[PDB]
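A.B. asks: I have a structure here, written as structure tokens, and I will follow up with some questions on it.
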Amino acid sequence: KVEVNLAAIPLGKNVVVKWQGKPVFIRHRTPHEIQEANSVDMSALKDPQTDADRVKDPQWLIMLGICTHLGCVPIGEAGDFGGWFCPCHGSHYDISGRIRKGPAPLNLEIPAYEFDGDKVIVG
Amino acid sequence: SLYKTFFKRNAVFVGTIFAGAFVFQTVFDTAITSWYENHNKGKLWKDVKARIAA
Amino acid sequence: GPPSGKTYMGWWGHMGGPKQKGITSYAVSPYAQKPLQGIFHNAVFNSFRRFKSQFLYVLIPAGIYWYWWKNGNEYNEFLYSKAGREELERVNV
Amino acid sequence: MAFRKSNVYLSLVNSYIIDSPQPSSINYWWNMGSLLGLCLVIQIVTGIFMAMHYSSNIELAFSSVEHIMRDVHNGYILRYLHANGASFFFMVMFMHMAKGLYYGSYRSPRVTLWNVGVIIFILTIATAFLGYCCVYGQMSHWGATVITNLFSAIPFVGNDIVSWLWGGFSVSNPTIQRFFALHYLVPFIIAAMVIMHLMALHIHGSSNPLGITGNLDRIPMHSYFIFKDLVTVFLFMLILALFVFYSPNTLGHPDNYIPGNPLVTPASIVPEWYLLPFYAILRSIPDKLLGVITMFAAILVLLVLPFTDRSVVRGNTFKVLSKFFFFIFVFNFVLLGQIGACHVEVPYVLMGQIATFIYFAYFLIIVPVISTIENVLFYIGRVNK
Amino acid sequence: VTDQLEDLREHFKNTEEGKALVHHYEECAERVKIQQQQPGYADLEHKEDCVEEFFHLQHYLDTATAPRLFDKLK
Amino acid sequence: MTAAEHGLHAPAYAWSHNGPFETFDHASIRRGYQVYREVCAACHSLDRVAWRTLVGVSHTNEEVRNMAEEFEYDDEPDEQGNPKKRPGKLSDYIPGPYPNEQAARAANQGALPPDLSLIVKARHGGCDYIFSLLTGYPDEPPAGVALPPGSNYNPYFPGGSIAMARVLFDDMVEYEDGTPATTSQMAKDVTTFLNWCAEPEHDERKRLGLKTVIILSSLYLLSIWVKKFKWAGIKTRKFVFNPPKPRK
Amino acid sequence: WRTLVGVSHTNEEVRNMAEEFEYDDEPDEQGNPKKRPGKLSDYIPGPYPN
Ligand SMILES: CCCCCCCCCCCCCCCCCC(=O)OC[C@H](COP(=O)(O)OCCN)OC(=O)CCCCCCCCCCCCC
Ligand code: HEM
Ligand code: HEM
Ligand code: HEM
Ligand SMILES: COc1c(O)c(C)c(C/C=C(\C)CC/C=C(\C)CC/C=C(/C)CC/C=C(\C)CC/C=C(\C)CCC=C(C)C)c(O)c1OC
Ligand SMILES: CCCCCCCCCCCCCCC(=O)O[C@H](COC(=O)CCCCCCCCCCCC)COP(=O)(O)O
Ligand code: FES
């Protein structure tokens, strides 16, 4: 269990931590990025998924960034939407971490993170 | 004969195998080092050590 | 020790082959003959006769597969060229 | 009687290496058993003298292999005799499982001898893998990650087995530290299954390259095949010494000298070159659960070989069709060791699916069919009706 | 004293085989420069680059200047 | 993978330590350390090379006790537990320029510059890659390639975009023996030095290998005779068959 | 600190006893060292540095 704070993650810096021996990709978002994330239709994705079932508190972005092909490393604030670009096979990801441009067949997963006030239990 | 001295008793057969592998150990090691350094003259350290002559 | 099963090999004396009779086996000591008596004319004439028999059983299984590997490895390098990206888009998907 | 027969210990030496009647017509392919006995002592003696300097933590694994190669006297000899000698183990053994597959040494009454062969072959694959993950290189961390994540495909018992196998949640300090105490051990299980392999051989004796009874002309082992084994011992020592002193890192992967980092994946994870055919069988099935089975079925399909060979003649020596189709199988096995090295790209997926069908249709379809046709042709060629 | 590779790479640049390659790469580099000025280029997702024509030119100079270079260096 | 993702092939340069009898050019390791200390010691660790390994390879014993006293390592603390420093010695290691990993990525724009102690054996190509990586930088990318900002092109790196810019220009170091310090002379000198850092046994391994293949190919040729000698009774054993009378 | 949970202290009495001391965090994005308050997975700190 990692216990990063509910006041530490800044807006425009992409946190990449090793939780449980695995890379976890964190950002803090703005309220305008909630409707910006799922603005693309589900038909323009290879899997239908909205921002609701992916992220519980859509201001607090919590993502597991092991990619579906090899487990390559996306880079923060790079790509074609201001999200994450995976330079391993060119798998572009949005601010919601879903595959739009690239050969990765599924979205990147989400770990079981829980809010309890002044903390998050990412486990 | 030659057989009656060396190869008859096995106590002196393996005596002159070990005495012929003791001489072969020090000779073949020297004659390989002295060839392998001479094949690479100008590249070893003691050639650079002499060529730093200031 | 306990008695064991029936095997198809015994030991020296009761080896368990068929009974043989009238087979004479002459042999000379190796101290009286020359080893390496025919190392030449066997490395040239005998070793060609062995090669003449068992080489169409090795070459044709390696002339089917090496042609198969090379005709794929030069089709893999055609798809990943600038000239074969309009064919890779129809076979990778 | 003689003291070599009258003693309780020496009569085991006498009945196995001195007075054992071998058939007097066995060619040089019958030395690969004696090489594997020597090549096992090479791995074991250069494992004890190397594990006196090896610390098995995840922080000091790769840093203490380099401590062997830099700080120990003749340490470069030990690490290279044993990383290359392990790759010479699997090349002698692949020529030992292919002598017996060719000369019909799997058939009855030597099915007990063949089944201890497949058991030794599985423990030797499992030994050489568990020591590969002890260097903690980049190909060995991501080798253990790819292999032990295949057991997450077993239904409902997947994740509990893997998390037991890792000893944690990923390949971490308890995995490497237990992949050493296991890898220390399994050679002593191979060294006991080899003694259980000579007992299965000694009851019926060796075969001979004709495939007929060898009870007629038998010569002893001492001074005849002792000195016929010393030719190929001193040759195997020669080709090993070229691959140890003159070109030591030719067989291994270059990425295994990067220290293992779980955050950066390499370009293409491949195992070492001898597991590369089975890695191409594993990768051929477009499913995860069937891949674990078929990669394990490809070692266990050697067991149906005594029951699918329908020939009244032992071995392929005097057969035309079953000698041609044997070398198609060998050069198919080399091709599977090549598709295992290429990436998952067109057309190495249609090849790796076809050239794994020929691995399985050899034992199940080709050998029963072409050996029934090779018995009617032996019959109607001589009988006149 | 100028470097030993670049003049050697300049000497094999203007042979007969090289000038049929360094012109062939330059013909690719012109078709890029008229594609990089057309409208709608930034959102085209199929951009022809000349890494293949550069690789043929660089591999020809690599085979020609590999065994000759180390004789120059002290 | 296309040719760009795979990297351009590293050509076969005629090194002076190739071949089964040639050792390292130890005059090019002493001149290879000086290119290391003055160009890439600023951003590359050499973590596995002790100072004592250089004594008798490229530098003498007095030169390393002055090359190692420039840096400062940690000593065991004083009588009151305060941490104190000390000048180095022969038994210490060649220190990197960055105190941790995050201080390394902060300076070189995110990318971590890899430790060079085993970088010759850890690359496909070997010395022909490390030489041709430094002398592979063109004056511009090929027409059509848009690099990311802060990354440099050379085709021998797998993928094109590397994060190291060209750090070898003509006469940026000055050799101690008057060798002309061009780029091709300097890249040849580090690549021989980093080959010594990766394989510090390359001189003794190739002369014990000479002592073995002479013995193990003369032991093997002796054993063909003693095999053929002790098998001459069975190689030339003759059988005849006089078929017995069937009265029994 | 985790072994004291359930043996002689509750779960909140140890998360307010380990947050009195300070341990070495992993360094920041400029490589400067930094401290953090303790957690349940740390050992009880001794009173002397060496
Ligand atoms: C898990 C499953 C395990 C399966 C293992 C798969 C095979 C492993 C690969 C090892 C290859 C070993 C090949 C050995 C073949 C068996 C030995 C053999 O058959 O040799 C005898 C054969 C003919 O000899 P005969 O005894 O039949 O004839 C007597 C006539 N009086 O003599 C010959 O016909 C010539 C023998 C030439 C051997 C060529 C080997 C090629 C090796 C591949 C190299 C690939 C590079 C392209
Ligand atoms: C059938 C017997 C064995 C086989 C096939 C085998 C195989 C291997 C292999 C493939 C490696 C990896 C080499 C590398 O990539 O560098 C290795 C490493 C190692 N093995 Fe073995 N091994 C055997 C027996 C043993 C024994 C008996 C021991 C210890 C007593 C041992 C101890 C080690 C150690 C310490 C390493 C250290 C990592 C290294 O330096 O390579 N091995 N072994
Ligand atoms: C450490 C590994 C092994 C050792 C030390 C070993 C040992 C031996 C020895 C000494 C012999 C007698 C010499 C000979 O017949 O060639 C033999 C025979 C045999 N071995 Fe093994 N073996 C090993 C692995 C295997 C494997 C992996 C297989 C098959 C899958 C196998 C199958 C056989 C067979 C079939 C024979 C009998 C061949 C015949 O005499 O007709 N062995 N083994
Ligand atoms: C003689 C000088 C140098 C040599 C031989 C050298 C060698 C290397 C090598 C072998 C690599 C790895 C390339 C690969 O993995 O394919 C590398 C990467 C790198 N070098 Fe250098 N280096 C030198 C100087 C420098 C200097 C002075 C810097 C200063 C900033 C630098 C920064 C980097 C960085 C940031 C990388 C990582 C690039 C990446 O992995 O994307 N290098 N260097
Ligand atoms: C059928 O006829 C036969 C036949 O009978 C036999 C036996 C063989 C030969 C095969 C073998 C001998 C294989 C058997 C192999 C083993 C039993 C492996 C055992 C090997 C070992 C090395 C045992 C382990 C013991 C040690 C490692 C002790 C060494 C001590 C060390 C390293 C510690 C050193 C420390 C100090 C302080 C000196 C044949 O090849 C053969 O066909 C001709
Ligand atoms: C244990 C693992 C398997 C190892 C496989 C080795 C199989 C061959 C063993 C060779 C032993 C030779 C002894 C024969 C003998 O003593 O005959 C003796 C005399 O033979 C000799 O003098 C041979 C000279 C010594 C040879 C030295 C070889 C050592 C190399 C070791 C390599 C293997 C470890 C009796 O022979 P005779 O009965 O014909 O008179
Ligand atoms: S890692 Fe290859 S596509 Fe995401």
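In chain F, numbers come from Swiss-Prot; the residues present are 62-309, in order.
This entry, so its header tells us, was determined using electron microscopy, 3.2 Å.
Note: Cβ is positioned from N, Cα and C throughout, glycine not excepted.
So Swiss-Prot lists these for the protein:
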- F:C101, F:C104, F:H105, F:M225: heme c binding site (BINDING)
- F:88-241: domain 'Cytochrome c' (DOMAIN)
- F:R166 to G: Abolishes catalytic activity (MUTAGEN)
- F:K272 to A: Loss of RIP1 from the bc1 complex (MUTAGEN)
- F:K288 to L: Loss of CYT1 and COB from the bc1 complex; when associated with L-289 and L-296 (MUTAGEN)
- F:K289 to L: Loss of CYT1 and COB from the bc1 complex; when associated with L-288 and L-296 (MUTAGEN)
- F:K296 to L: Loss of CYT1 and COB from the bc1 complex; when associated with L-288 and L-289 (MUTAGEN)
A.B. asks: Listed recorded positions are F:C104, F:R166, F:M225, F:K272, F:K289, F:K296; which sit with C-beta under 6 angstroms of ligand 7?
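C.D. replies: Near ligand 7: none of them.
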A.B. asks: Taking F:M225 (heme c binding site) as the reference, which of F:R166, F:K272, F:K288, F:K289, F:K296 (the mutagenesis positions) have a CA within 10 A of its CA?
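C.D. replies: Checking Cα-Cα distances against F:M225 (heme c binding site), none of the mutagenesis positions falls within 10 Å.
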A.B. asks: Could you check what DSSP calls F:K288 (mutagenesis position) once collapsed to helix, strand or coil?
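C.D. replies: DSSP call for F:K288 (mutagenesis position): helix.
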A.B. asks: Out of these recorded positions, F:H105, F:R166, F:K288, F:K296, which one has the fewest other C-beta atoms within 10 Å of its own C-beta?
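C.D. replies: It is F:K296 that, of the recorded positions F:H105, F:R166, F:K288, F:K296, has the fewest other Cβ atoms within 10 Å.
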A.B. asks: Among F:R166, F:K272, F:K288, F:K289, F:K296, the mutagenesis positions in the record, which have a C-beta under 6 A from ligand 4?
C.D. replies: none
A.B. asks: Whole-number Å distance between the CA of F:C104 (heme c binding site) and the CA of F:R166 (mutagenesis position)?
C.D. replies: 10
A.B. asks: Checking F:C101, F:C104, F:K272, F:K289 - which of these recorded positions have a CB within less than 8 A of a chain B CB?
C.D. replies: F:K272
A.B. asks: What span in Å does the heme c site cover, taken as the longest CA to CA distance among F:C101, F:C104, F:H105, F:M225?
C.D. replies: 11
A.B. asks: Could you check which of the recorded positions (F:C101, F:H105, F:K272, F:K289) sits closest to F:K296 (mutagenesis position), going Cα to Cα?
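C.D. replies: When the Cα distances are compared, F:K289 comes out closest.
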A.B. asks: Could you state the CA-to-CA distance between F:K288 (mutagenesis position) and F:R166 (mutagenesis position) to the nearest Å?
C.D. replies: 65
A.B. asks: Sequence gap of 6 or more, Cβ distance under 8 Å: name the residues on the same chain that satisfy this around F:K289 (mutagenesis position), in order along the sequence.
C.D. replies: F:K296
A.B. asks: Other than F:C101, F:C104, F:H105, F:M225, which residues of the same chain sit close to heme c? List them in sequence order, counting a residue when its Cβ is within 8 Å of the Cβ centroid of the site.
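C.D. replies: Here the non-site neighbours turn out to be F:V100, F:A103, F:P174, F:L177, F:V228.
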A.B. asks: For the recorded positions F:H105, F:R166, F:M225, F:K272, F:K288, F:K289, which residues show a Cβ-Cβ distance under 8 Å to chain C?
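C.D. replies: From F:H105, F:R166, F:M225, F:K272, F:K288, F:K289, flagged as close to C: F:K289.
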A.B. asks: Using a Cβ-Cβ cut-off below 8 Å, which of the recorded positions F:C104, F:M225, F:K288, F:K289 are near chain D?
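C.D. replies: The answer, in sequence order, is F:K288.
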A.B. asks: Fill in the CA-CA distance, F:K272 (mutagenesis position) to F:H105 (heme c binding site), as an integer in Å.
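C.D. replies: So the alpha carbons of F:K272 (mutagenesis position) and F:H105 (heme c binding site) sit roughly 38 Å from each other.
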A.B. asks: Using a Cβ-Cβ cut-off under 8 angstroms and a sequence gap of six or more, which residues of the chain neighbour F:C101 (heme c binding site)?
C.D. replies: F:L177, F:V228, F:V251
A.B. asks: Inside 10 Å of the Cβ of F:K272 (mutagenesis position), count up the other Cβ atoms and send me the figure.
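C.D. replies: Cβ-Cβ neighbours of F:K272 (mutagenesis position) within 10 Å number 15.
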A.B. asks: Per residue, counting other C-beta atoms within 10 angstroms of the C-beta, which of the binding-site residues F:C104, F:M225 reaches the highest number?
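C.D. replies: Ranked by Cβ atoms within 10 Å, first place goes to F:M225.
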